[PDB]
Amino acid sequence: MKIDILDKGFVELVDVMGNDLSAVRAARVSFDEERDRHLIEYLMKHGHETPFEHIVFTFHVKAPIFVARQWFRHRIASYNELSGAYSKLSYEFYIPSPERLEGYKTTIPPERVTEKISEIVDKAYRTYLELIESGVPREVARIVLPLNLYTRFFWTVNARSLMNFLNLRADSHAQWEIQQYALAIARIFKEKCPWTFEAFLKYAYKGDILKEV
Amino acid sequence: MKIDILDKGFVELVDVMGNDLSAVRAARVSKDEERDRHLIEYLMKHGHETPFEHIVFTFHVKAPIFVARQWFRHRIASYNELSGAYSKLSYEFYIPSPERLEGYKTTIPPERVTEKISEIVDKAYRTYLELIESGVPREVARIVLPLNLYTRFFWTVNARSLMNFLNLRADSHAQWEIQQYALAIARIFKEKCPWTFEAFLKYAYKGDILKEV
Amino acid sequence: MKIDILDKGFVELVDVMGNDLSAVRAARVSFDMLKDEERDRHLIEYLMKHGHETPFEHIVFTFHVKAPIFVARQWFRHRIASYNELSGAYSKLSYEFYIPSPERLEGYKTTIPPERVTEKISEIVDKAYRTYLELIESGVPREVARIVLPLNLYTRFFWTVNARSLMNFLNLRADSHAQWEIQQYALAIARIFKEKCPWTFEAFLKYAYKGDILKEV
Amino acid sequence: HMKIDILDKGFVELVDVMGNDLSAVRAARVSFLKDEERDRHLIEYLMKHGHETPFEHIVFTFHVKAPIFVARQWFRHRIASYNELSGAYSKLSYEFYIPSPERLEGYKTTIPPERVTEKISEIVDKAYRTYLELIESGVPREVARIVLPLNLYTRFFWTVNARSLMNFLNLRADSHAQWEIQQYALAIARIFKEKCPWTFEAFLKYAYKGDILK
Ligand SMILES: Cc1cc2nc3c(=O)[nH]c(=O)nc-3n(C[C@H](O)[C@H](O)[C@H](O)COP(=O)(O)OP(=O)(O)OC[C@H]3O[C@@H](n4cnc5c(N)ncnc54)[C@H](O)[C@@H]3O)c2cc1C
Ligand SMILES: Cc1cc2nc3c(=O)[nH]c(=O)nc-3n(C[C@H](O)[C@H](O)[C@H](O)COP(=O)(O)OP(=O)(O)OC[C@H]3O[C@@H](n4cnc5c(N)ncnc54)[C@H](O)[C@@H]3O)c2cc1C
Ligand SMILES: Cc1cc2nc3c(=O)[nH]c(=O)nc-3n(C[C@H](O)[C@H](O)[C@H](O)COP(=O)(O)OP(=O)(O)OC[C@H]3O[C@@H](n4cnc5c(N)ncnc54)[C@H](O)[C@@H]3O)c2cc1C
Ligand SMILES: Cc1cc2nc3c(=O)[nH]c(=O)nc-3n(C[C@H](O)[C@H](O)[C@H](O)COP(=O)(O)OP(=O)(O)OC[C@H]3O[C@@H](n4cnc5c(N)ncnc54)[C@H](O)[C@@H]3O)c2cc1C
Ligand SMILES: O=c1ccn([C@H]2C[C@H](O)[C@@H](COP(=O)(O)O)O2)c(=O)[nH]1
Ligand SMILES: O=c1ccn([C@H]2C[C@H](O)[C@@H](COP(=O)(O)O)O2)c(=O)[nH]1
Ligand SMILES: O=c1ccn([C@H]2C[C@H](O)[C@@H](COP(=O)(O)O)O2)c(=O)[nH]1
Ligand SMILES: O=c1ccn([C@H]2C[C@H](O)[C@@H](COP(=O)(O)O)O2)c(=O)[nH]1
């Protein structure tokens, strides 16, 4: 499963340990369908969250640095990110669509906003390449690159922390760009743990956007 | 995979996410056996351990409470343990064998030590049952039960935290009982992640027992 | 500041970093900004009401706690904290056990009088402790000998915990679903917290606290 | 109180601290305070055998001003608490890290180092002015700021215990880390040394894995 986000971003599922029944086994402390689904709803509605820690996902995410900086604030998880030190990278940037400013009253037309952003990233990127060409080390030259540069990372996270992420990021108080990523994460979560996801929405989910879409 | 430990304990593998290549994929943010095995060694040698967080195990453990108390000090992991509140329990107890007092200079035969331990355990257990029958709530009556009572738990842990656990517990400074569990944990780890386990022993393992066995 | 709990237990405050204003400082950096008492106290309520918890991680406590192992076994489940505990492997354990009072059984139909429940618990404790001492005297290593001791043995530990994790602890343990014994420890923890961080504590009770017992102690 | 300037406009400021060397001694001893010689000796013993949990009871709060590319590396340290200035919620000041010509010493460049410095300040100036224009035209801040470069300074509070701080030093007070973060780590180390002299000395002698604090 892969879902494209923004103009060049994505979220894709790399691996998963378990399914809804992994939470059921942990709660019962037993290795050996209505009953089980009812236990999931019961745990969720009574705040018994620790069984959900035994379901784990690994995602591969392509996102602009400003979005990754917000994302990497979630400390109960594991991350590995691309570094120019290890690997030569592709350099792509998030250019908002004009519809991103819809609902805002700007004195510049939205399409011109889009153009001004593309222009400044083109100039920044070209300054970077000239510095590289002239023998400036990469770790110094790259400091002129803008916050909308795309990066990629692996993210390994258990369902309990993932639910916290959805509470905070699949919510209208979160910035629009990361909301879009959170929606893709939720869609994958729902696919792999349908019972847990339905119970979370019904009983524990604190945000607004997953109830309207 | 299930390994018997002590007189009634065990370590059982429940699930695993990933294998050695999960660490390699996360490190590169992406098979070539020679180069992949070499990367794993490189990471281990230079202390870049975050890629090993993307391998995850779930175990099912049966152990005495005094061993579990030591084990549960490892905070970077997930636990769910049996409680009498939700499950009726079997009541079994770890009685050391005379060989456990191999080469301790004692004034009483080792076999008699075993006998005295069995006696007091039996009497405590009888008392527990008398209190229960007489209407005392379980949460109060159980306070007479000794530290060698067996419990069971699920343990979900990533390879980085598992390696820390091995460093500290598969070691002669740890108590003999938890060493035996750690050896079983090491055996399962080695089976599922042979390249990581060998690199660990070669470059990062600080303990003194896993290179002996 | 030391509060006695159960028959021989306690919670004692060892140290504290920060106060209510630590969280105000941390919150304000978001907007590139302390102000004054009314606005700063108002911010603490705002944060608590809207679920902004991270600013409270900058308030930290160290407690010294003496408690029965069955209580410590529950307490030590709180992983977002630091612990150091008395070792039964390394030290010779004192004759200190939690013997509940007869009132502990108030509310329960027993076929034995509660005073007799109390005496039966004491008897088994004494037999177990006697056995332990005799094993030790025979040269049985301490870490093996102690396995016969009951779960009501008292242990001691240091606990360092920030206010956000401490509030999670209060939600879960200052609550009627927790065992009565740990409730008593959580009431003491709450009293110390209220003493050092009155604004945070008050706003927590008013907007964020999910438990029941603190709203009426 | 304690404040150390870093780079052209950055700093590390110590806001608060809980505990001292004796806090770790107290914490360790509960397993089994005495005098200064045996207590100093215990700290070295703990460091030597990798008994690190006692050091978690020593806690610092720092106030840090650093460029975003530095903060990006710093915030990978999960065993800590952060609160940071927001470009979504606040209008950002004209504060950017412009490296000095000396930052390029030992690298052979086809432009003089001086000109590299000028080229960097030019691109940041253009980027910042674009940001301001967008804000003035009514673009929300959270979108306007996406054109700003990685050398924009941010500010944050960092609360961290001595054990995690030693891990940070091992990794960042080290020649394999980027020069800019090394400079911050040197400042953290100087503060640590001042507040926990016995722990810091024991750390250097027995546990420190890096190469610049010596
Ligand atoms: C709408 C919005 C606006 C924001 N604005 C800002 C801002 O202006 N500035 C800013 O710095 N950040 C901001 N954040 C980030 C926010 O403060 C958190 O850093 C982020 O949401 C991660 O949340 P978390 O701590 O719950 O997740 P994780 O770090 O993944 O933690 C998961 C859970 O574990 C616990 N936990 C983990 N570590 C600790 C610890 N050390 N102490 C106590 N408990 C812990 C908590 O229970 C937490 O819920 C914002 C976030 C949102 C959603
Ligand atoms: C031989 C032996 C004797 C022991 N004796 C005692 C004793 O007498 N008394 C006693 O109380 N304990 C004792 N312990 C327990 C020991 O102090 C640790 O609690 C246990 O080994 C878990 O180690 P940990 O913190 O590395 O593991 P985890 O808790 O799983 O943490 C893993 C890693 O994450 C980091 N970490 C996690 N949380 C934090 C945090 N809050 N701050 C900083 N870093 C963090 C550390 O890098 C740590 O290595 C003993 C352990 C051993 C092996
Ligand atoms: C009334 C009651 C009954 C209980 N019964 C049982 C039982 O029968 N069996 C049993 O095993 N336990 C039981 N527990 C213990 C319970 O499951 C938790 O272990 C304990 O309450 C600690 O809560 P915590 O995880 O919120 O706290 P902490 O471990 O301190 O964690 C604090 C917060 O950080 C986050 N967090 C920390 N680590 C992780 C992680 N690895 N993944 C995701 N998020 C994380 C969560 O947001 C969490 O709320 C019971 C507790 C109570 C109060
Ligand atoms: C020279 C250098 C180059 C680097 N290059 C890259 C790169 O190319 N790509 C990249 O993504 N990152 C890179 N990093 C970042 C690095 O991978 C770590 O994220 C960073 O050093 C923080 O280290 P930490 O995990 O030990 O610290 P913290 O996250 O503060 O953790 C402290 C300790 O707690 C334990 N711990 C915490 N959380 C967990 C968990 N979830 N599971 C198991 N144990 C845990 C570990 O014992 C750890 O040592 C680099 C760092 C350095 C210094
Ligand atoms: O919605 C937000 C706003 C801020 N932050 C965190 C991420 C950064 O560490 C810092 C500033 O982020 P910006 O507001 O500049 O995106 O605060 C978030 O995580 N989410
Ligand atoms: O080898 C040890 C010794 C102690 N402890 C921790 C576990 C307990 O929380 C506390 C006391 O354990 P005992 O020494 O009583 O087993 O210290 C361990 O984890 N391992
Ligand atoms: O109220 C409770 C009940 C259980 N547990 C945890 C502690 C043990 O790890 C396990 C069993 O505890 P008891 O039910 O035996 O107290 O579950 C708690 O933390 N609190
Ligand atoms: O020295 C380094 C190199 C990389 N990273 C981490 C931070 C980012 O999450 C990712 C890429 O960082 P840069 O190489 O772009 O700085 O790896 C560090 O923390 N320190």
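Here chain C follows Swiss-Prot, giving residues 1-33, 35-218 in order.
This deposition comes from X-ray crystallography, 1.9 Å.
Placement of Cβ uses the backbone N, Cα and C atoms for every residue, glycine included.
According to Swiss-Prot, the feature active site, involved in ionization of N3 of dUMP, leading to its activation maps to C:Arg174, an assignment based on experimental evidence. Residues near C:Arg174 (mutagenesis position) in space but far in sequence (CB under 8 A, at least 6 apart, same chain), listed by position: C:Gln75, C:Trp76, C:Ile183, C:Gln184, C:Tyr186, C:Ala187, C:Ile190, C:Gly212. According to DSSP, C:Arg174 (mutagenesis position) is assigned to a helical segment.
For C:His79 (FAD binding site), applying a Cβ distance below 8 Å and a minimum sequence separation of six or more within one chain yields C:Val162, C:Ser166, C:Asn169, C:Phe170. According to Swiss-Prot, the FAD binding site annotation covers C:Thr55, C:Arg78, C:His79, C:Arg80, C:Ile81, C:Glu86, C:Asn163, C:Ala164, C:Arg165, C:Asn169, on the basis of experimental evidence.
Looking at Swiss-Prot, you'll find the mutagenesis C:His53 to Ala noted as follows: Shows 1.39% of wild-type activity. Counted within 10 Å of its Cβ, the other Cβ atoms near C:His53 (mutagenesis position) come to 16, all protein chains included. Under the three-state DSSP scheme, C:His53 (mutagenesis position) falls in the coil class.
Quoted from Swiss-Prot, the note on the mutagenesis of C:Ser88 to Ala or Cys is: Still catalytically active although shows a large decrease in activity. In the three-state DSSP classification, C:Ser88 (mutagenesis position) falls within coil. If you take the C-beta of C:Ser88 (mutagenesis position) and look for same-chain residues 6 or more apart in sequence within under 8 angstroms, you find none.
The DSSP secondary structure for C:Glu144 (mutagenesis position) is helix. Swiss-Prot gives this note for the published mutagenesis C:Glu144 to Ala: Shows 0.113% of wild-type activity.
Its Cβ taken as reference, C:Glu144 (mutagenesis position) is surrounded by 15 other Cβ atoms within 10 Å in the chains shown. For the mutagenesis experiment C:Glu144 to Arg, the note given by Swiss-Prot reads: Shows 0.016% of wild-type activity.
For the mutagenesis of C:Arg174 to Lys, Swiss-Prot gives this note: Loss of catalytic activity. The structure shown keeps the original residue.
Here Swiss-Prot notes a mutagenesis experiment, C:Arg174 to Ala, with the remark: Still catalytically active although only shows 0.0008% of wild-type activity. Binds dUMP 7300-fold weaker than wild-type.
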Exercise for the section: To the nearest whole angstrom, state the Cα distance for the pair C:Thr55 (FAD binding site) and C:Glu144 (mutagenesis position). Expected result: 41
Problem - Residues near C:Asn163 (FAD binding site) in space but at least six apart in sequence (CB under 8 A) - result: C:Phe57, C:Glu58, C:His59, C:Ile60, C:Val61, C:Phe62, C:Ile81
Completion exercise
Result for ligand 3 contact check over recorded positions C:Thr55, C:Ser88, C:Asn163 with Cβ cutoff under 6 A is none
Practice task
Check each of the recorded positions C:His53, C:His79, C:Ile81, C:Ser88, C:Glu144, C:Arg174 and report back the ones whose Cβ is under 8 Å from some Cβ of chain D.
Solution key: C:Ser88
Exercise for the section: Taking ligand 2 as the reference, state which of the recorded positions C:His53, C:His79, C:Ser88, C:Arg174 have a Cβ closer than 6 Å to one of its atoms. Expected result: C:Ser88
Completion exercise
Students should find that the recorded positions C:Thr55, C:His79, C:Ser88, C:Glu144, C:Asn163, C:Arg165 with a Cβ under 8 Å from chain B are C:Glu144
Practice task
According to DSSP, folded down to helix, strand and coil, what is C:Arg165 (FAD binding site)?
Solution key: helix
